[PDB]
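Enquirer: Supplied in structure tokens, the structure appears directly below.
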Amino acid sequence: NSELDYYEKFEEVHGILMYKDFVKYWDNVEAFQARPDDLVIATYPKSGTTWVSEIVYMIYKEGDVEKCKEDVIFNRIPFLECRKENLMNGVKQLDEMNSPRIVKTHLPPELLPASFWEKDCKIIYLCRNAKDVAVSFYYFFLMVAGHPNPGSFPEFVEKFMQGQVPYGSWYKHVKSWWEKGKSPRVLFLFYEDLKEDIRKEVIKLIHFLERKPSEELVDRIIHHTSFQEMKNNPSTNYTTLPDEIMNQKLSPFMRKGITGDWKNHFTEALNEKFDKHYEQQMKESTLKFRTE
Ligand SMILES: Nc1ncnc2c1ncn2[C@@H]1O[C@H](COP(=O)(O)O)[C@@H](OP(=O)(O)O)[C@H]1O
Ligand SMILES: CC(C)(c1cc(Br)c(O)c(Br)c1)c1cc(Br)c(O)c(Br)c1
Ligand code: NA
């Protein structure tokens, strides 16, 4: 029944488990036409996509908050592979969008449409420690339609460890993007670094995007993109979406916004099981995360 639930909700594409609604029209994603000045923001789900997106949007608008609030974020920054028959269509949104385009995606590098690589588009990749991602993704399953019942948190974590969740293995995702992140066109960031020193990462982002980093611009970005501001901003907190698709009464999208909430969810036994498995998955990579 749980396995049956997963079967009804998700289907594989290129070996990667995916929301079934997306897969039906995957040819649209496959043949997507990039432009050289497109910017890709790529993340494993729940790694702070919304956070870095708004920072990037502010950098584009030279810190003009009104310009950022002119439309909701999922319209300002289309979700590339996302498709709900005719109700939502990321590819369509991008096709009609005036450049310069900012593109959101959760795809592993092997699944990113070839055109982005061919045109050598800049990519910003953001990752977050796996435990915190797992917690966040768990509540996401609960709040959002199109997910199976995730069961108990230990049950969900078992699926997470095996990569049996939308977008597949977090382990492979981050490891693959880490290799790409050696390219000068790909900026590799950590959620935990944005928490620890937001100013340093914002400045890093400004330089990567070839803009000028003034104190005033940097200050505007920092407070506009802080958790408390974004939580209350209807342009960025997804509250304009109805409850029957995103039910924020169960759990808000802007949920806690901290590093270390895994300490509030993993039991000692689950933590031990998770840590052992994690080491085996990640031993052969120089990528290093902080869980606090
Ligand atoms: N301005 C901000 N500062 C810190 N965390 C933020 C943030 N905006 C969104 N997040 C967090 O990023 C996660 C959502 O990620 P995504 O945008 O990729 O779906 C949520 O994590 P939590 O559920 O742990 O609170 C959310 O709270
Ligand atoms: C596919 C999903 C669940 C989603 C949204 C975001 Br934001 C994500 O980052 C990831 Br991952 C998945 C979604 C939810 C609603 Br409600 C929708 O109306 C549509 Br169209 C798609
Ligand atoms: Na790089």
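Here Swiss-Prot sets the residue numbers for chain A, with the shown residues being 2-293 in order.
Placement of Cβ uses the backbone N, Cα and C atoms for every residue, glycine included.
Sharing the feature lines straight out of Swiss-Prot:
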- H107: active site, proton acceptor (ACT_SITE)
- 47-52, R129, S137, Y192, 226-231, 256-258: 3'-phosphoadenylyl sulfate binding site (BINDING)
- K105, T106, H107: substrate binding site (BINDING)
- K85 to A: Does not have decreased sulfonation activity towards the estrogens and DHEA (MUTAGEN)
- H107 to A: Complete loss of sulfonation activity towards all substrates tested (MUTAGEN)
- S137 to A: Decreased gradually the sulfotransferase activity (MUTAGEN)
- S137 to C: Decreased gradually the sulfotransferase activity (MUTAGEN)
- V145 to E: Substrate specificity constants for estradiol and estrone are reduced. Dramatic 400-fold increase in the ability to sulfonate dopamine (MUTAGEN)
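Thinking about packing and proximity, how do these listed features fit into the structure?
Expert: Cβ neighbour count for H107 (mutagenesis position) (all protein chains, 10 Å cutoff from its Cβ): 25.
In this structure, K47 (3'-phosphoadenylyl sulfate binding site) belongs to neither helix nor strand by DSSP; it is coil.
Under DSSP, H107 (mutagenesis position) is assigned to coil, being neither helix nor strand in the three-state scheme.
Annotation note: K85 (mutagenesis position) sits in a strand segment as assigned by DSSP.
Of all Cβ atoms in the protein chains displayed, 22 besides its own lie within 10 Å of the Cβ of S137 (mutagenesis position).
The DSSP secondary structure for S137 (mutagenesis position) is helix.
Take the CB of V145 (mutagenesis position) and look out to 10 A: across all protein chains shown you find 17 other CB atoms.
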Enquirer: If you count, for each of the binding-site residues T50, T106, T226, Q229, the other Cβ atoms lying within 10 Å of its Cβ, which residue has the minimum?
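Expert: Ranked by other Cβ atoms within 10 Å, the binding-site residues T50, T106, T226, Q229 bottom out at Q229.
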Enquirer: Under a threshold of 6 Å between Cβ and any atom of ligand 2, which of the recorded positions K47, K85, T106, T226, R256 are retained?
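Expert: Cβ < 6 Å from ligand 2, in sequence order: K85.
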Enquirer: Nearest to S137 (mutagenesis position) by Cα distance: which of the binding-site residues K47, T50, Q229, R256 is it?
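Expert: Comparing Cα positions, the candidate nearest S137 (mutagenesis position) turns out to be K47.
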Enquirer: Out of the recorded positions I have (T106, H107, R129, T226, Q229), which ones have their Cβ sitting under 6 Å from ligand 1?
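Expert: Only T226 qualify.
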Enquirer: Around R256 (3'-phosphoadenylyl sulfate binding site), how many other CB atoms lie within 10 A of its CB?
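Expert: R256 (3'-phosphoadenylyl sulfate binding site) is surrounded by 17 other Cβ atoms within 10 Å.
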Enquirer: Same chain only, sequence gap of 6 or more: which residues have a CB within under 8 Å of the CB of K47 (3'-phosphoadenylyl sulfate binding site)?
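Expert: Correct list: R129, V134, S137, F138, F141.
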